[PDB]
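Undergrad: There's a structure below that I have some questions on.
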There are 2 protein chains.
Amino acid sequence: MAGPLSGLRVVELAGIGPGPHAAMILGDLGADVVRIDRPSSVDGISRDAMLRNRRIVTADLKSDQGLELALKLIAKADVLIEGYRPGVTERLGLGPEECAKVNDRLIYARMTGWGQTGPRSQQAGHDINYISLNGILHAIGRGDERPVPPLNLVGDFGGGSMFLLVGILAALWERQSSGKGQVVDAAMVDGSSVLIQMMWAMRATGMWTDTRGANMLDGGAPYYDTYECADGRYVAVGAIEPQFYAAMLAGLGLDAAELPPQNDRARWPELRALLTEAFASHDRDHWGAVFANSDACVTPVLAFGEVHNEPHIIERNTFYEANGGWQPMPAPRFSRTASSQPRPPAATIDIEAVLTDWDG
Amino acid sequence: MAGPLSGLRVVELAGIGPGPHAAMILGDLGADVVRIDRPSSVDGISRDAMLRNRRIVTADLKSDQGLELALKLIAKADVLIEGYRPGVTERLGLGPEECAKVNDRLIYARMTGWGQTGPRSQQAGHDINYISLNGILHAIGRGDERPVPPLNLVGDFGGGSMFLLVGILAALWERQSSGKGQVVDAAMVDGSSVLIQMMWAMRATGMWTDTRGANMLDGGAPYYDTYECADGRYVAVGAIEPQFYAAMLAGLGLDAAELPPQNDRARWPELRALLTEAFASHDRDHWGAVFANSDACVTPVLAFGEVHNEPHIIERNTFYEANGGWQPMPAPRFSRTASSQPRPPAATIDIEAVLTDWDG
Ligand SMILES: CCCC(=O)SCCNC(=O)CCNC(=O)[C@H](O)C(C)(C)COP(=O)(O)OP(=O)(O)OC[C@H]1O[C@@H](n2cnc3c(N)ncnc32)[C@H](O)[C@@H]1OP(=O)(O)O
Ligand SMILES: CCCC(=O)SCCNC(=O)CCNC(=O)[C@H](O)C(C)(C)COP(=O)(O)OP(=O)(O)OC[C@H]1O[C@@H](n2cnc3c(N)ncnc32)[C@H](O)[C@@H]1OP(=O)(O)O
């Protein structure tokens, strides 16, 4: 199996959102990932490409046989991933204490939203709920409108799965010293708060307000925002540093002498009006050509459907084709032990067959 | 130093955005992190709390001595982080090969936006630019308006720092088996694409469209969006599963038989108007109480300045007081080798002191 995590053995108690995304990435990087779903499920081969780089098995964990077969897998594995409410694995007999008794090298990885304790620990939730409580959702969107969810990118994945991964991998480094596994408690409400640590830092030094749409990085700055072009499509501008901003102005055809200062916030309305009129005078693909190879920090805002035609995306092989649809290649990249293309979702496998393969 | 990464040694060449965030998380989890800045930028004790859990040393890397001293650090370290454009470390004589001569065990970690090669590889950029090229930015915001940046959470942090971290820690694992370091190439355009793999999967199965504001998780669904309340503050609704959705309607006082089906998308505008009126008739705190302990997936949308008063936040100690204000505690959490509270940014120390501390 190709990639730096070759040899790593992972058991995933099937769930939704972050836990499968973490499991996918370990698979992506060469880990041997075995996914236990319930049998009331899997109608053949999955169409869900997030379940790539997996072996799927089924098992009623409520039954005695199911539980015993699960515990045999966990006994021979490096990592367990579960993302059910706190208490579910305990009551099923697969809690950390029970797993510790059959394999004290195990990394026991618990993926939740609210965490393992506290008043909300049993409420159902999704990404939008977890980022609503820690101040993040309130900060996203235009000032004159209600907050808008940044898909499920910030809570599920960026503040969820990715912190789960860092915990798993940090714990595996620690196990090199101690010879011992441990519990990783990854909560989306905590992870996402660390993801936005910058804003908490800037807020302490008066460089970030709670007012939505009135900061440097939320769309409030005329030089960090999107602009509509002549054709109704968009470019993005990210010209924070004065030398990049000057390059953008020159490319737009505006003399610095006619505009207000870049960071005179009281004249941002005027500046936005000027940039708006200038970007609106040609189409997105015009601006893309003008600004290619420049430090102006102006790029076209591509729709998913157009991404496959962008030279820089093509050349670095950011995507691969699979089942009438492009998919992202593994990230990040490794000089010596490169990842390979992902394997598609396979037909279910028998759980004894895995135990035998794992040397049993 | 508490945490699973006790005894990991990390040299950070000072940059902006993702590299410092990764370095911070390594520190947070107990790595020994030494940050090399240039003498011209360091003034008093640094007031950017993203520079917590570091030792700061200055060193003109363009000088012969600065270079020599830095190669002596790298010699004694496990990981090097650099976030400059490609070519930059090479010309300093700190490139991956100069480093492999003094330490073939080093994990050489390169944090860029566009990658190591390809047509955009020397282009300046920020978060908003990296996410504009791969479909992500186009998908964020309301449909009748231009895309809005989700702060810098998706490119720098979620698809940036976090993948550098997964790469550093996966390579340390590969290394335990091979004796050898390697180069980790973390490109924000790649990481952020993997971060949004769920949407690529969903597009292939016809379950996601390129139309902004017309999807389950982008704000188009009336049951996954924010609503304004009687006091002008907001709640978030994330009631995807029908049972949770049903529980939400009952608490709004709405008879499910009077409403269009949850997932009849042609009638979503109509459903939204009914839910809008319901949520508008009481204030945020009313709804927060009404739905406490519920599975209705309705949560108050708090501003940063209110987060310190939320019981679930207080009781799990997601934050600690510092400096000007609250900052997020390390994530994720570990049962045996637990992180400790972050050490503030300390004063600059001399690079010889450090080399004493690390031996040769
Ligand atoms: C769709 C995008 C996702 C997002 O945006 S992230 C949102 C999801 N949130 C999380 O994942 C955080 C933690 N998880 C949760 O809060 C809950 O799992 C979630 C998602 C609310 C779903 O709630 P429920 O459906 O109530 O599930 P739960 O966690 O309370 O318990 C799971 C039930 O499944 C059972 N189970 C799981 N694997 C099984 C197996 N192989 N065989 C037999 N039974 C199995 C388990 O026994 C439990 O059922 P029960 O309570 O015992 O009736
Ligand atoms: C504010 C929010 C941030 C976001 O939203 S993320 C966006 C940032 N993008 C990235 O970090 C991607 C990779 N980095 C870059 O593209 C560039 O570094 C970036 C951010 C465009 C800035 O470009 P430049 O300022 O041109 O910097 P550069 O990386 O090209 O090279 C800088 C020069 O600094 C020099 N330098 C660094 N540390 C030094 C030291 N200790 N002593 C002496 N010289 C030192 C280094 O030699 C380099 O080269 P040179 O002077 O052109 O040869």
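How was it done? The header gives X-ray crystallography, 2.0 Å.
Note that Cβ sites are derived from N, Cα and C of the backbone, with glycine treated the same way.
For A:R38, A:59-62, A:83-85, A:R91, A:125-130, the entry in Swiss-Prot reads substrate binding site, with the evidence type experimental evidence. Quoted from Swiss-Prot, the note on the mutagenesis of A:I56 to P is: 28.8% of wild-type activity. The note that Swiss-Prot attaches to the published mutagenesis A:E82 to A is: 12.5% of wild-type activity. For the mutagenesis result A:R91 to A, the note given in Swiss-Prot is 19.9% of wild-type activity. Looking at Swiss-Prot, you'll find the mutagenesis A:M111 to P noted as follows: 5.2% of wild-type activity. According to Swiss-Prot, the experimentally introduced change A:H126 to A is described as follows: 4.5% of wild-type activity. Sequence annotations record features per position, and here Swiss-Prot assigns active site, proton acceptor to A:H126. For the published mutagenesis A:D156 to A, Swiss-Prot gives the following note: 17.6 of wild-type activity. Annotation source Swiss-Prot lists active site, proton donor at A:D156. Among the mutagenesis experiments that Swiss-Prot reports, A:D190 to A is described with the note: 3.3% of wild-type activity. Annotation of the published mutagenesis A:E241 to A in Swiss-Prot: 2.1% of wild-type activity; the original residue is retained in the structure shown. For A:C297 to A, Swiss-Prot lists a mutagenesis experiment annotated as follows: 6.2% of wild-type activity.
Show me how these features fit into the structure around them.
TA: Note: A:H126 (mutagenesis position) has non-local neighbours A:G17, A:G113, A:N152, A:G155, A:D156, i.e. same-chain residues 6+ apart with C-beta under 8 A of its own C-beta.
Secondary structure at A:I56 (mutagenesis position), taken from DSSP and collapsed to helix, strand or coil, is strand.
Its Cβ placed at the centre, A:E82 (mutagenesis position) has 23 other Cβ atoms within 10 Å. When secondary structure is read from DSSP and collapsed to three states, A:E82 (mutagenesis position) falls in the strand class.
Around A:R91 (mutagenesis position), no same-chain residue at least 6 positions away in sequence has a Cβ under 8 Å from its Cβ. In this structure, A:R91 (mutagenesis position) is part of a helix by DSSP.
Classification of A:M111 (mutagenesis position) by DSSP places it within a strand.
According to DSSP, A:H126 (mutagenesis position) is assigned to coil rather than to any helix or strand.
For the recorded site, A:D156 (mutagenesis position), the DSSP three-state label reads helix.
There are 30 other CB atoms within 10 A of the CB of A:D190 (mutagenesis position), with all protein chains counted.
Counting only residues at least six positions away in the same chain, no Cβ atom sits under 8 Å from the Cβ of A:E241 (mutagenesis position).
The Cβ of A:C297 (mutagenesis position) has A:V237, A:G238, A:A239, A:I240, A:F244, A:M248 as same-chain neighbours under 8 Å, each 6 or more residues away in sequence.
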Undergrad: Name, in the order they occur in the sequence, the residues of the same chain whose CB lies under 8 A from the CB of A:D60 (substrate binding site) and which sit 6 or more residues away.
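TA: In sequence order, the residues whose Cβ lies under 8 Å from that of A:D60 (substrate binding site) (at least 6 apart) are A:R38, A:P39, A:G66.
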Undergrad: Where's the emptiest Cβ shell within 10 Å among the recorded positions A:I56, A:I128?
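TA: A:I56, out of the recorded positions A:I56, A:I128, has the fewest neighbouring Cβ atoms within 10 Å.
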Undergrad: State which of the following binding-site residues has the fewest other Cβ atoms within 10 Å around its Cβ: A:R38, A:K62.
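TA: Among the binding-site residues A:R38, A:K62, the lowest count of other Cβ atoms within 10 Å belongs to A:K62.
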Undergrad: Only counting partners 6 or more residues apart, tell me which same-chain residues put their Cβ under 8 Å from the Cβ of A:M111 (mutagenesis position).
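TA: Within the chain, A:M111 (mutagenesis position) has Cβ neighbours under 8 Å at A:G15, A:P18, A:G19, A:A22, A:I81, A:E82, A:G83, A:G160, A:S161, A:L164, A:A186.
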Undergrad: Would you mind sorting out which recorded positions among A:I56, A:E82, A:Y130, A:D190, A:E241, A:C297 put a C-beta under 6 angstroms from ligand 1?
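TA: Among A:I56, A:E82, A:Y130, A:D190, A:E241, A:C297, near ligand 1: none.
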Undergrad: A:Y84 (substrate binding site) to A:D190 (mutagenesis position): how many Å between their Cα atoms?
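TA: Just about 17 Å between their Cα atoms.
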Undergrad: Long-range neighbours only, meaning 6 or more apart in sequence with Cβ under 8 Å: which ones does A:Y130 (substrate binding site) have?
TA: A:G113, A:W114, A:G155, A:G159, A:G160, A:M188, A:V189, A:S192
